[PDB]
Amino acid sequence: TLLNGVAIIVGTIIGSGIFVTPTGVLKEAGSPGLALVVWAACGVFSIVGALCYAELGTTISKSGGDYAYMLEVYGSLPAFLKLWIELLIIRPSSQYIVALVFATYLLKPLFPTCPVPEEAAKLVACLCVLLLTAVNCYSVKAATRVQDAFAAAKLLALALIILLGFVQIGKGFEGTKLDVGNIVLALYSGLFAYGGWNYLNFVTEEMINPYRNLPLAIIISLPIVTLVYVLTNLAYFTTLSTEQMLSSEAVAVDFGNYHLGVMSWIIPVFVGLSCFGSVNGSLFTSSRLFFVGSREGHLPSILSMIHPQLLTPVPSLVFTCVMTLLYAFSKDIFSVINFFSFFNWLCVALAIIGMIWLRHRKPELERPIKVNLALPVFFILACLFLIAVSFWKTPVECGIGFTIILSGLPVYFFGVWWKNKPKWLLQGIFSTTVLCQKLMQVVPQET
Amino acid sequence: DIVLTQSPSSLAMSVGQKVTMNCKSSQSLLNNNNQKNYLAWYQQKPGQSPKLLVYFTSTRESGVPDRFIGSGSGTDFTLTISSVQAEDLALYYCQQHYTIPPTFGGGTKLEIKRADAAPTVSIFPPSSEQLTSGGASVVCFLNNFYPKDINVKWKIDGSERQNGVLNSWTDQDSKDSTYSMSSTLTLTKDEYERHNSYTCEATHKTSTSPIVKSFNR
Amino acid sequence: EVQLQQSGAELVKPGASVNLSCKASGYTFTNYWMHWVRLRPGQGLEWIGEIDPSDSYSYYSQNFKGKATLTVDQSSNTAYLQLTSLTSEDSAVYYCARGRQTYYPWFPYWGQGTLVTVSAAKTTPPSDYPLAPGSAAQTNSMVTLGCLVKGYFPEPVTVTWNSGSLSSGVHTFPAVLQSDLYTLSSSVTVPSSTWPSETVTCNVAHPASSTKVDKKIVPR
Amino acid sequence: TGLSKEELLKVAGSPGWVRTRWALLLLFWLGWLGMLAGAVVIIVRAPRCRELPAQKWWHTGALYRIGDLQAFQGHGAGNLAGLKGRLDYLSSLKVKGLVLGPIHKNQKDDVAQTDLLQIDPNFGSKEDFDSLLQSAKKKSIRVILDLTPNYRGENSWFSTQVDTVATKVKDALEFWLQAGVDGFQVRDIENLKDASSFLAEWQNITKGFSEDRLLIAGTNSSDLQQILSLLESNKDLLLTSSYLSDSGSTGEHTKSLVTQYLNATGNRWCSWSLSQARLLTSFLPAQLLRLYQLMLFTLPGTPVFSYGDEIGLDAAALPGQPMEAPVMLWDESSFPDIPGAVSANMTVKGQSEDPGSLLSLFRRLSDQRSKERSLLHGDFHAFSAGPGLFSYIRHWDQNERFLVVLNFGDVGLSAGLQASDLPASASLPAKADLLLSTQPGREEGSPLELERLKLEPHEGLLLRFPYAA
Ligand SMILES: *[C@@H]1O[C@H](CO)[C@@H](O)[C@H](O)[C@H]1NC(C)=O
Ligand SMILES: *[C@@H]1O[C@H](CO)[C@@H](O)[C@H](O)[C@H]1NC(C)=O
Ligand SMILES: *[C@@H]1O[C@H](CO)[C@@H](O)[C@H](O)[C@H]1NC(C)=O
Ligand SMILES: *[C@@H]1O[C@H](CO)[C@@H](O)[C@H](O)[C@H]1NC(C)=O
């Protein structure tokens, strides 16, 4: 039923970014009044984004995420560059960010006033990503139970902040910056918390049967998310000063330290567990892209393979993990959120541009959902707006990111398009492959 | 820092006359809050220390004659001497005191003009003690003349000498406003031995003919 | 009285440090800050910095920062400027000066300057040679007498005649530098009655090598 | 593609790959426990946060005194219900405090007709007082009431039978605490016999009620020793005084008046103020008013201003009005007795608009002193930064560090800060962010090179700079 559909999508969208990003939107919007407007604006942008993905998630329907659409709309090089961006930028950086929020919140009660030491925050971030990589390698039968449980902690911590906010009001604004530059970084910080809908929204179609009911699940759910995000920010702003919320890397622990008295055993624990759940989830669900990307021939054959006694996709996890662990070389959490956001929205731009170019090029291709053109023609321009400002508001992050993208062209030619014929090269590739197979004990999946 | 241009660099003027130095600052030295201008003037006579004349543009220091009047505001400042005396030849520097570290002008050399006068010329044979050294120095003094421009010919048995001749002028004398000049010729002992008659002759704009002095060893 | 005094002369081998010193008298030494100002020849006065005797705080122009170093000794009312890394273009006269108000920079009281010469050439005491007119000397009513000072170093040599008694009618000509040794001459004029009848001496004096000499001007 | 399951199940020869894969699996857990031990070492040897002091409300920013309700308003509106109107201004000043100059029923020099409990009806009714006081609570302005008995007279404690006067007060404090006031000011304590003992009794009465109430004493004194004696027996008394008043009138003494007093009291809490009652402009010449507001907002302690300090009001500028109680200039109407004498720039309305104005400086500083943990209760280190400069750093354990540089002398500096002998914990940076200057024509927000900085005469600067481990 539709009511139980909404309870699947809202619990998918809410994420862990809500525990990072309040400080982010407030730093760029200057004062609470405009921060709440940015939270709403991010909601509305997500409603327009989600319904466009309701279309692509039912017209093309090929499994594996955006890459599966790029094979139809572009093929060849742009399909590989989506996979390359998503495995070296997007899925690493969003794991590191949630692994680092985990680390700061787990540590913050040992450092109540003074900022938690970065050299320790980064080790504890890495200890989390490695431990959860090991658990996903040892047992899908265990790592599923670790995902089933901590989805409760995500909503328990976030509801507790709101009910504490209500009793604060029961007992009981200007927008001081308005530069278009900063407000795009406020939007990046606020949009990060909604960042589930492009990966997984189509899952609800396997239990909500009519195609017109999938838009109803979107249009009901994303206002519910927006409500929760606005209410949690009101819970902070009715308890904490702007000059407190910009000082603390873990703002909900400040709020928890004010109200609870038992503070150490509540907000740090329940929010920590939500992020331990969100890092686990991003590892568990990663395999799908490697299987698809190697089946469709873009990605090296070893990264398809599985350890046959445990049925866990060991070389894909170990690659995912080591990419996440390199983001420990980055400076600051909101640096990485800006970086993630640029390439995330630039990928969504290529997808929704693609959808309109496809509606032009192949009309009436049996679409179960067909949205009004008036939505994408605003939304594409909104993606372009964020990117176009960010080129000059945050140049250096885009520079190193485009350096990653351009470093994809060599491995596209060498690995896929040029198909370099020398037998010594092929025997070298094979030798390297079987070394890994023997050294991890891994085998191909059933074709 | 502030920079203080000063002009003219030289100001030759006659006794009794009024004279003006200009000082010109690369920022204003009016303190808005207080309505006074931070500047001072120092006189530095030849061979002595700077003496302070006026400060805060106009305030005479104690022990300063009342012929020094300072005036101006903003950036155009002027020290004026109402009636120059012979004792007044010096360099004068302006200084700002609107910031520390302070900075100074490159200074105006006041010079005196007087009625022209011909040099007293005298020549001195080498000192009998100096002849022990293997060298000898012949010296010609030109005393109490005006103006500064002069030249000297050395003659040695009638031959004109232009190697190893040196000159030094005094600064202008504050009692009488005259210059004086020393001229020196240095010889080996055997170079002083081989020639008999030594002549110093001086041409100065007060006479068509040179003035002459000489000796025979 | 307020009176600052300083050593007359210093010689410095290039690159070496030097201490120039200024002893105050005539006022409460801690009440007023002490400034150091310099006078490069033909290039205008330049201020180094100042020091507060009450706590040895000191404040320096940007050009001297780290190159100079002021200290002070409250037990003797003495202020000391160390200078360091001296080049030939740091040859100058260095003047010690006192403020009127407590630290504000205008300078009513200055010490007589310390002449700092930066040169590898060695200290060289002066050779003094008297000058007397010779032939036809007494044929004129006034007679000139002289004192050549030759081959000396460094720059500051002083001449006075008859221990400063003949302070009237003396001309001493600026020194000329030759082969890294100075030459200077001094002259005086007296009545023709005086010179053969009385003592006449150039009292030559040299601060930087302590020699004092009184050559008598004897006829040929 | 690659080597298949059916091959690999026999290529795993135990002496090679099986022993190797055991070794790497142990090396991973050994290495991850190494990284766990590494992180636990860092968290053990990292420096722990200094605990926050528990701060009474009057630590958190400026008090503000209203010696005559009438003079603050203009006549007719000169009553407590009038004052209830004005608190949005006070909230704009960010003043954590108020002090209502005495409102009790005093008859001049009459000990018997004077009462400290019944209010003088000119100012309203207790029903007005409570209406105000509840509004002030609502707006986060605590209110102190001034109980100095004979306030319409010459001698504020009367000439006679002082123990009866002290008895009046002893009763009064209890009543007004029950009414809900946040504390009491008393003045002229040099005119009170056995002063220290009465302050000790009244302080006991007040703190014995609740820990978050204060007694602000005040004296006409400017003697450091007399002041230290009143503050010897009483240790959480704010004692306003004339001590900073005798400033040398081009600031010259202030570095020394301030750092002797801090040293003498042993860096306890203080209340900086140029007087127990009169305006800043009663003592300062007007070039220093900006420079002192930069300093009074940034020394350790609770600053106290009289009304209109925030606009540089001056009793002399509009002649005839008393130096006790000058009429506050809200807008050009406010002194109608000589119309046209008030210029726009002299008035609250006329300043509120202008970022250069005195009140735009007050408002700005009042923010910093009430938000920033470093100004709120940091340490204080003066140092010799320059010839005129009184210069000092406010800091707290790892938060933002604030360097203040006040150029009291009338001569600008042209050669930077040149700090001798900073404490090794508090060293100056190469550059620091100008948060504000007392003067226009500065690049506020920008970093400055401290070794090549240039102060104008009387330019004070507030620089902000980040920590170093
Ligand atoms: C005053 O209060 C203190 C506690 O703060 C207490 O020790 C003392 O006995 C009290 N004295 C009186 C007379 O109330
Ligand atoms: C302070 O009060 C005393 C005692 O009445 C008096 O002698 C003194 O002059 C007063 N001083 C000031 C500055 O009011
Ligand atoms: C005042 O400061 C000096 C600073 O060296 C210190 O020695 C002294 O003990 C302090 N206290 C008193 C009461 O002088
Ligand atoms: C305010 O403006 C008047 C009129 O232009 C001017 O004379 C005065 O200096 C200004 N300042 C004050 C505080 O009066």
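To match Swiss-Prot, the residue numbers of chain D are left as they are there, and the shown ones run 162-630.
Any Cβ shown, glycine's included, is placed from N, Cα and C.
Proximity of D:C210 (mutagenesis position) to non-local residues of its own chain (separation of 6 or more, Cβ distance below 8 Å) is seen for D:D558, D:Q559, given in sequence order. A mutagenesis experiment is reported in Swiss-Prot for this position, D:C210 to S, and the note states: Abolishes dimerization, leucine uptake and interaction with beta-1 integrins.
According to Swiss-Prot, the mutagenesis experiment D:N365 to Q carries the annotation: Impairs both the stability and the trafficking of SLC3A2 to the plasma membrane; when associated with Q-381; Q-424 and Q-506. Residue environment of D:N365 (mutagenesis position) contains 12 other Cβ atoms, counted within 10 Å of its Cβ in all protein chains.
Swiss-Prot lists D:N381 to Q among its mutagenesis entries, and the accompanying note reads: Impairs both the stability and the trafficking of SLC3A2 to the plasma membrane; when associated with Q-365; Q-424 and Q-506. Note: D:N381 (mutagenesis position) has non-local neighbours D:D349, D:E351, D:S402, D:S403, D:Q437, i.e. same-chain residues 6+ apart with C-beta under 8 A of its own C-beta.
Swiss-Prot gives this note for the published mutagenesis D:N424 to Q: Impairs both the stability and the trafficking of SLC3A2 to the plasma membrane; when associated with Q-365 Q-381 and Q-506. Sequence-distant contacts (6 or more apart, same chain, Cβ under 8 Å) of D:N424 (mutagenesis position) do not exist in this structure.
In sequence order, D:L399, D:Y422, D:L423, D:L460, D:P461, D:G462, D:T463 make up the list of same-chain residues 6 or more apart from D:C431 (mutagenesis position) whose Cβ falls under 8 Å from its Cβ. One mutagenesis experiment named in Swiss-Prot is D:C431 to S, and its note says No effect on dimerization, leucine uptake or interaction with beta-1 integrins.
The C-beta environment of D:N506 (mutagenesis position), restricted to residues of the same chain at least 6 apart in sequence and closer than 8 Å, consists of D:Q512, D:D515, D:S518. In Swiss-Prot, the entry for mutagenesis D:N506 to Q states: Impairs both the stability and the trafficking of SLC3A2 to the plasma membrane; when associated with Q-365 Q-381 and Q-424. The structure shown retains the original residue.
Its own atom aside, the Cβ of D:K532 (mutagenesis position) has 16 Cβ atoms within 10 angstroms in the protein chains shown. Record note (Swiss-Prot), mutagenesis D:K532 to E: Strongly decreased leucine transport activity. The unchanged residue is displayed.
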Within reach of chain A, those mutagenesis positions of D:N365, D:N424, D:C431, D:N506, CB-CB under 8 Å: none
Neighbourhood of ligand 4 - mutagenesis positions from D:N381, D:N424, D:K532 with Cβ under 6 Å: none
Three-state secondary structure, which DSSP defines for D:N381 (mutagenesis position): coil
Coarse DSSP state, helix versus strand versus coil, of D:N365 (mutagenesis position): helix
Residues from the mutagenesis positions D:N381, D:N424, D:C431, D:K532 that lie close to chain C, Cβ under 8 Å, in sequence order: none
Of D:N365, D:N381, D:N506, mutagenesis positions neighbouring ligand 2, Cβ under 6 A: D:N381
Listed mutagenesis positions with Cβ under 6 Å from ligand 1, out of D:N365, D:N424, D:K532: D:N365
Rounded distance in angstrom between the Cα atoms of D:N365 (mutagenesis position) and D:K532 (mutagenesis position): 31
Distance-selected mutagenesis positions near ligand 3 (C-beta under 6 Å), from D:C210, D:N365, D:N424, D:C431, D:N506, D:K532: D:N424
Helix, strand or coil at D:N424 (mutagenesis position) [DSSP, three-state]: helix
